[PDB]
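Each remark here refers to the structure printed beneath this line.
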Amino acid sequence: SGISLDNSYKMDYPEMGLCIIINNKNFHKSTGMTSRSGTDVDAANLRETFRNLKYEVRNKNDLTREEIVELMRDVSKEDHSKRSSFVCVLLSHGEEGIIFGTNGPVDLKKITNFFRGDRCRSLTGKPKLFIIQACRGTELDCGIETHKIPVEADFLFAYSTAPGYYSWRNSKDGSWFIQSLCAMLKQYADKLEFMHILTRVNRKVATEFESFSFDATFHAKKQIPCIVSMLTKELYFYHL
Amino acid sequence: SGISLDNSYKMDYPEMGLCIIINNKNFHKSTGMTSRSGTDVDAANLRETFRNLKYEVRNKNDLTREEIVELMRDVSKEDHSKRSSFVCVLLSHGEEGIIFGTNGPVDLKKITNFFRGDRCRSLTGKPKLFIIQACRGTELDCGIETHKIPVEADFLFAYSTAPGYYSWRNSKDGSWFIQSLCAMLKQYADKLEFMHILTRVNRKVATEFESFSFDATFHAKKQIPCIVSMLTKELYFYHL
Amino acid sequence: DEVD
Amino acid sequence: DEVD
């Protein structure tokens, strides 16, 4: 045939793949962690957004750390041969490298390891996307007035906030990042490559949001999400 | 005039900006760190590559941790009003969040803080690129057979390797990442957006390189670079 | 507005 | 081949 190019992930398998959404709102009292008001808005938006991208969406609410681990183990052991990609959305409390089950923390590394090129072979060479609405620390942004492929390859982490920083959630509108992510997927998924979509998300979050708090420490703060790509190809959600 | 779009950084200022290259090859004996054979190949390639992108390139060799800090402080205090962007290339030993001066470590955070939106105002809203050839840990990849804008916004970190992992340098060809980065900038800088160039770099490194060592622990290993973007716009090195 |  |  004519000359071929290898710049873009094959996204025309029979299925787009799984979108696993882990929505942690209510935490065991013993943990001392607050309820995450507004997260259901996020979970609902995410479900609809990925539904229209033709992902097989599975929502799971209020999972323990043990339940998160076993869910990810089990999902990694499914046959993904007929699926183009894998998406996992985590919505919870967190710290750098860590997300919280209802009863305690899970290392992000433990979660993603199940999907390593060598440990989940039906996803080898396919984009594995991890979208994470969770704190990565306690810093606040004051803003300023204007043999073959690596086992860690083909992962993308779309973090809601910069390393070390709090991430902002609005109890009525949902989180800044998830709001903006869904809006930009809705508007551009049939147009832009995914990194270019994620860049629009960065700018929306950075420009359009600023915290209001009665507490001076947490008032007038800003947020910039953080795209971390080990993808080896461009990712378009559409095909021919 | 006609309708306008705000999707791409303005790269048609009188100057592209500085490209600061810090090439650390020889380390104080007391540190116990090895010489980084091949790094001069990297420094030379980087100089030429960024020279053709019209960056004002400044190469500095074998800087102490004190010298790195004062250089970055001073560069951040220059007037960048007429410059489109800022680039800093770090070539050294490292660990997660850390790079080495000849006589000891510097926190990466200390270095980038000088260029925060609120601390370097002539670069506010302009892309600040940090390209880093250095280890981020000691893991090896065995591979598998096939008020206004956030102060942390508008930064891009192009890491040579994944979080926690060693980064590979060839004593004769130079580092895998810098080799591939220069090649892809040479070939695509007049064509692709920067993230799309960095993705080609990921794939080149991931597919075309594998370590050879007499030591089984370090033999047959692979590497995937790590793009970390807080950019808010697309970045093309060319303009109208 | 709250933090996660 | 060496590590950094």
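We number each residue from 1, going along the chain as drawn.
So how was this one determined? The header says X-ray crystallography, 1.9 Å.
In case you wondered, yes, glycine gets a Cβ from its N, Cα and C as well.
If you check Swiss-Prot, you get these features:
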ACT_SITE  A:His93  active site
ACT_SITE  A:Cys135  active site
MUTAGEN   A:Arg169 to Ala (Swiss-Prot position 207)  Abolished ADP-riboxanation by C.violaceum CopC
Spatial separation of A:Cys135 (active site) from A:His93 (active site) - C-alpha basis, Å: 6
Lowest local Cβ density among A:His93, A:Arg169, which the record lists as recorded positions, within 10 Å: A:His93
Cα-to-Cα distance of termini bounding the 10-residue gap, A:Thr146 and A:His147, in Å: 49
Residue pair A:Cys135 (active site), A:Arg169 (mutagenesis position) - Cα distance, angstrom, rounded: 10
Count of other CB atoms lying within 10 Å of the CB belonging to A:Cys135 (active site): 24
Mapped DSSP class for A:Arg169 (mutagenesis position), helix or strand or coil: strand
